[PDB]
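Heads up: the structure comes next, in structure tokens.
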There are 6 protein chains.
Amino acid sequence: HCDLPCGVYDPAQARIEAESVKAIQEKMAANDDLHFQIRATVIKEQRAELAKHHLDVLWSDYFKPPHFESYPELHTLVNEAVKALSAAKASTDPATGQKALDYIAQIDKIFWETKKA
Amino acid sequence: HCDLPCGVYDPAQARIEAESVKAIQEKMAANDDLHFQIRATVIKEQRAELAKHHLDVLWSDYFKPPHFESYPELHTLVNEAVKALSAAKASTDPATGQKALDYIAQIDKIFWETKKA
Amino acid sequence: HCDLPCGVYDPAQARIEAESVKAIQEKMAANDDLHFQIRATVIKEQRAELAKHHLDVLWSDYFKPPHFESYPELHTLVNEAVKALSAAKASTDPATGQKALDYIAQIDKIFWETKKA
Amino acid sequence: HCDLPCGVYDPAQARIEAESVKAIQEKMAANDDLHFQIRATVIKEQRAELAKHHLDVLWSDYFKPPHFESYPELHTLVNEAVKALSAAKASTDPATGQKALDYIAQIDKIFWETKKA
Amino acid sequence: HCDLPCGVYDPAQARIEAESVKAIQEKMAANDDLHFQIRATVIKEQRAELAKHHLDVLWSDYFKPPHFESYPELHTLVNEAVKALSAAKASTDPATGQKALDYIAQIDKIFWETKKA
Amino acid sequence: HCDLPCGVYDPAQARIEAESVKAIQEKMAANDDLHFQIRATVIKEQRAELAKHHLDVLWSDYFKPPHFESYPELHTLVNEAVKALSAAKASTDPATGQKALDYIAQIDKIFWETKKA
Ligand code: 3NI
Ligand code: 3NI
Ligand code: 3NI
Ligand code: 3NI
Ligand code: 3NI
Ligand code: 3NI
């Protein structure tokens, strides 16, 4: 995942960050304090960006050309996932964070299928 | 390109970094001093990574579903471009840097066409 | 622009980031939503910083003593441009982003003139 | 793990980076090409640093005074783990990478025990 | 402090960042303008994080087993110092910034004592 | 030094990093091991870059127009200092690191004079 290549990848990296994004949105609904809302927004932006980065790495470095042929929906799937993360950045609604997590789950399923193959 | 969204994008960001990658490769072919080789390798790695990031952003943020339907080869084209940048990191051969640049020029063309549409 | 040196520089990197800064200010004029305003501020801060960095690099790395002799106003000009960017971080008024872009255009002109010599 | 706090932590973040560190060391033993050795060194340095960062965060943010009381060896354990990572940065011997992984697994065990209580 | 190791460390790095944190909190009380409050919060967050990083480096890289033996309360002290910085991130009260600075000064004193022996 | 502005600045941030640069160069003069030479070069590059950044910040944010009028050679001085750091990046000779330190010490002096005015 470092581009050496090192041969070590795990969608878990993107997932843990996307999980913080949703967790942050949930906490934002429980505290309307201005300063807390600013910090939560700041931090959610950073964790969603990392989640996007991790997905980007899987897309560009892990997945090889044959994988996109074997899973015709893979390009679209990863693109929708990073876009859902962009949508979560601009929202305090936990559903947006959950949507990104749902796409990550599908990508994770494909990732492991390709690992065992 | 900042995900606000700000509406400002330009493949030139990716291109300028890819140009540095090739330029460093050319300089490496001309000076075999150990320390220069280390520094050149370290720096080429960073610039190639920034070029990958910029292309990733065009792919994840600028390009929308309509664009992928109009250019069915776009997903693969950007994926190949970033993969070419990974190969450039692993190489001192300027041709690898040029390969990345050729792909970037193709993405640049499509980018501007979508901007005029 | 990577300090190898690689021999590749372009005021365009500073310009593109400064354009995002102003573009963000324009979007802040239009929408008073708290979360949007927090996110716009956060991201504007990040892009203005990158723009200052790019200018600092032109100043520290690209421009040499003969350039400062030929253009005795260059130091002041670049210093005014980065200070204008600091002013843009602290403002939502596009006039501040515009002022930074104006100084950058002046720096860009001098840059290309030095590429002619 | 983002200091909001968000309530999401997983030692897996530290483990995955440490796994890359060891995997890179193994590749370095098998390929003596100069450029590969430089790239592997640069990248191992980066992943080891990320691993130390993740451990530092668990120590500073996740673990609380009651945890250090229940596990009097914990401060020492995390300190040894990060020092083991510093040692791996300075080494191409996979055994150093393995030692950091051994400590991370002991930290992971304690982490999950605090989740049961 | 760079993990080479280089043999150069100075608690002053943590202190200067902690001083910005407090200085920012002092300024937050004198201007309730929204944008200023957002920038102040955003920037305080960043400076506090850097201060935590500098303390983490002292703890992980500079201080060694003999030092922890001679100062049995050092682990707790550094851990309390970084937690104080986390508290300062979540507060506009300069008292929180002060508390972190006070812990840092204690660490600074111990640091110079270990340097004299 | 964070651009809020926070009112906290200290040339010591730049000095400490330049000190590491020189300390690393001294170590490189003594130890010829390839892997150590790679790590030292990699890390020296990073610390020299941070030193340049700290100097750039004093120049762009701390020093104001009246300071440049009061000390006309300040622009040149900071420019030479950052160029000396670029030179240190490209050399293993401690003398280059010392030269950067000498320029920083001249800047430190003017800095404190402006503080007392
Ligand atoms: Ni990897
Ligand atoms: Ni943008
Ligand atoms: Ni360059
Ligand atoms: Ni967190
Ligand atoms: Ni160091
Ligand atoms: Ni500041």
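The numbering of chain F matches Swiss-Prot: 15-131, in order.
This deposition comes from X-ray crystallography, 2.2 Å.
Note that Cβ sites are derived from N, Cα and C of the backbone, with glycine treated the same way.
As recorded in Swiss-Prot, the features of this protein are as follows:
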type    : residues                             : note
BINDING : F:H15, F:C16, F:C20                  : Ni(2+) binding site
MUTAGEN : F:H15 to A, C, D, K, N, Q, R, W or Y : Loss of activity
MUTAGEN : F:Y23 to A, K or Q                   : Loss of activity
MUTAGEN : F:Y23 to F or W                      : Slight decrease of activity
MUTAGEN : F:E31 to A                           : Loss of activity
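Recorded features from Swiss-Prot, shown on the structure.
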residue	record	DSSP class
F:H15	mutagenesis position	coil
F:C20	Ni(2+) binding site	coil
F:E31	mutagenesis position	helix
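When the recorded positions F:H15, F:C16, F:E31 are compared by Cα distance to F:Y23 (mutagenesis position), the shortest distance belongs to F:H15. Across the fold, the C-alpha of F:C16 (Ni(2+) binding site) and the C-alpha of F:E31 (mutagenesis position) stand 18 Å from each other. Its Cβ taken as reference, F:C16 (Ni(2+) binding site) is surrounded by 24 other Cβ atoms within 10 Å in the chains shown.
Separating the Cα atoms of F:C20 (Ni(2+) binding site) and F:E31 (mutagenesis position) is a whole-number distance of 22 Å.
Sequence-distant neighbours of F:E31 (mutagenesis position) (same chain, six or more apart, CB under 8 Å from its CB) are F:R61, F:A62, F:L64, F:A65, F:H68, listed in sequence order. Just so you know, the Cβ of F:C20 (Ni(2+) binding site) picks up 21 other Cβ atoms within 10 Å once every protein chain is counted. With a cut-off of 8 Å between CB atoms and residues at least 6 apart in sequence, the same chain places F:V22, F:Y23, F:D24, F:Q27, F:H68, F:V71, F:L72, F:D75, F:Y76 near F:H15 (mutagenesis position), listed in sequence order.
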